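Q: One structure is given below, represented as structure tokens, and several questions about it will come after.
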Amino acid sequence: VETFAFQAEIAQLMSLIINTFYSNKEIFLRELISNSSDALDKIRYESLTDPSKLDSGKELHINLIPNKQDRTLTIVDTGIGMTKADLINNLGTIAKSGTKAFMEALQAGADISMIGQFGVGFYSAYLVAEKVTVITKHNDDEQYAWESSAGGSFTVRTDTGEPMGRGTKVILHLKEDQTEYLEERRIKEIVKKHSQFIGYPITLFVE
Ligand SMILES: O=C1OCC/C=C/CC/C=C/C(=N/OCC(=O)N2CCCCC2)Cc2c(Cl)c(O)cc(O)c21
């Protein structure tokens, strides 16, 4: 297991998301579904020029899996996934400009729900989660687990859990007072409100 420090501005964004008083937390689900949709668009796009990219799985979909016993909400997609370099470096690098644009916009009157307009909507997960684990598999690399409870650092390790073929699984370890996002009717409401036109099937698993 390797420990990395977030780029400073990203550590600052996560402190802001964690510490700002902001009741409209439900948007985190829209943002992560949107990220899954964008990851699915990428492998679909690349597959048109190279059909061998779907050898790791043709199905393009999103599953929502709540688990009251683990207090986890898991978003699973079969999109393009992330390499080790993606996890540690690339996405963080890309997110620098968006994080700065976002912080400035919040200075000028925007609110937290607008985060996804800046390409950094993943960090809205920390509105509801004390810890986030991401398992991912990209066609060009092995399976990895990334994890952070914020505080300025994250870790990455090889994952030898059940193999996933290709894609990303985001595991939201929910804060004690956010267990409403484990409820079936709450999840349906929010998907209906915010993610009505996503062009992949979203399956809400029940308990
Ligand atoms: O694999 C994913 O994107 C790969 C293709 C890129 C698509 C554009 C949408 C952005 C998505 C993401 N931005 O990450 C922000 C980030 O630095 N870190 C650290 C590494 C762990 C993931 C979060 C990662 C991602 C997220 Cl977050 C997701 O909820 C679903 C996903 O399928 C993917």
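Chain A uses Swiss-Prot numbers throughout; the residues present, in order, are 17-223.
We read in the header that X-ray crystallography, 2.0 Å was used to get this structure.
Any Cβ shown, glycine's included, is placed from N, Cα and C.
Got these off Swiss-Prot a minute ago, pasting:
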type: MUTAGEN; residues: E47 to A; note: Strong ATP-binding. Strong interaction with HSF1, HIF1A, ERBB2, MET, KEAP1 and RHOBTB2. No effect on interaction with TSC1
type: MUTAGEN; residues: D93 to A; note: Impaired ATP-binding. Strong interaction with HIF1A, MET, KEAP1 and RHOBTB2. Loss of interaction with HSF1 and ERBB2. Los of interaction with TSC1
type: MUTAGEN; residues: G97 to D; note: Abolishes ATPase activity
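Describe the structural surroundings of these features, if you would.
A: Classification of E47 (mutagenesis position) by DSSP places it within a helix. Less than 8 angstroms from the CB of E47 (mutagenesis position) sit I131, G132, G137, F138, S140, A141, each of them six or more residues away in the same chain.
Listed in sequence order, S52, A55, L56, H77, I78, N79, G183, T184, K185, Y216 are the same-chain residues six or more apart from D93 (mutagenesis position) with CB atoms under 8 A from its CB.
Annotation for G97 (mutagenesis position): same-chain Cβ neighbours under 8 Å, separated by at least 6 residues, are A55, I59, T152, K153, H154, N155, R182, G183, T184.
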